[PDB]
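A.B. asks: Questions regarding the structure given below will be posed in turn.
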Amino acid sequence: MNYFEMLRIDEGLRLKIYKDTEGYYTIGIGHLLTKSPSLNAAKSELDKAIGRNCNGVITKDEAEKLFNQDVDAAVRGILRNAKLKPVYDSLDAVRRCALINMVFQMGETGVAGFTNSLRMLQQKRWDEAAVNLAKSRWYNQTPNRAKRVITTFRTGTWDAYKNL
């Protein structure tokens, strides 16, 4: 299992504009379009993102393309970020996927503020980290997805996604 499949599970696939858990206009596999309330602003962003008049609808291939771009961005964001890079470098390949997942979901910026957890992760205090991660708005808002990522950091296996 890799970070692409993991995110495909957590985000779903939706071919028509929809609102995400925060009420923002999204399309595809968790591709945020605009935090603006206008359906018009969204469709506009959408069209600029795809390079065609989509009228609020995209194909599977278009969704997968957006997805690869967003994944690449999360990865490149971790590697460029002074707080995130050292953690990521310290992790094994499975836990690396978990960090990527957080970054895709909440942005570089958001993840970089979980200072305490990042430090635990680097020190490989898995249990302590799992506990600190859970005390967040993130966990309270999207508890099932957050448990899945937290278990991945805790055990270093794909158990939480093998169910699914």
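Counting starts with 1 at the first residue shown.
Each Cβ is built from the backbone N, Cα and C atoms, and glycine gets one as well.
Sharing the record's features from Swiss-Prot:
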{"type": "ACT_SITE", "residues": "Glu11", "note": "active site, proton donor/acceptor"}
{"type": "ACT_SITE", "residues": "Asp20", "note": "active site, proton donor/acceptor"}
{"type": "BINDING", "residues": "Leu32, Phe104, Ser117, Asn132", "note": "substrate binding site"}
{"type": "MUTAGEN", "residues": "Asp20 to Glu or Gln", "note": "Loss of 99% of enzymatic activity"}
{"type": "MUTAGEN", "residues": "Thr26 to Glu", "note": "Complete loss of activity at neutral pH; covalently bound substrate"}
{"type": "MUTAGEN", "residues": "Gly30 to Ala", "note": "Almost complete loss of enzymatic activity"}
{"type": "MUTAGEN", "residues": "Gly30 to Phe", "note": "Almost complete loss of enzymatic activity. The enzyme is destabilized by 1.5 kcal/mol"}
{"type": "MUTAGEN", "residues": "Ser117 to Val", "note": "50-fold decrease in enzymatic activity"}
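Can you tell me where each of these features sits in this structure?
C.D. replies: In the three-state DSSP reading, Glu11 (active site, proton donor/acceptor) counts as helix.
Within the same chain, the residues at least 6 positions away from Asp20 (mutagenesis position) whose Cβ sits under 8 Å from its Cβ are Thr26, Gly30, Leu32, listed in sequence order. Mapped onto three states, the DSSP output places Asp20 (mutagenesis position) in coil.
Within 10 Å of the Cβ of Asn132 (substrate binding site) there are 19 other Cβ atoms, across all protein chains. In three-state terms derived from DSSP, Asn132 (substrate binding site) belongs to a helical segment.
Under the DSSP three-state reduction, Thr26 (mutagenesis position) is assigned to strand.
Taking Cβ-Cβ distances under 8 Å and a sequence separation of 6 or more, the neighbours of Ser117 (mutagenesis position) in its chain are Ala129, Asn132, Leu133.
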A.B. asks: Quick one: pull the CA-CA distance for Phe104 (substrate binding site) versus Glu11 (active site, proton donor/acceptor), whole Å only.
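C.D. replies: The Cα atom of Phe104 (substrate binding site) is 10 Å away from the Cα atom of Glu11 (active site, proton donor/acceptor).
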A.B. asks: List, in sequence order, the same-chain residues at least six positions removed whose CB sits under 8 Å from that of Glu11 (active site, proton donor/acceptor)?
C.D. replies: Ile29, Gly30
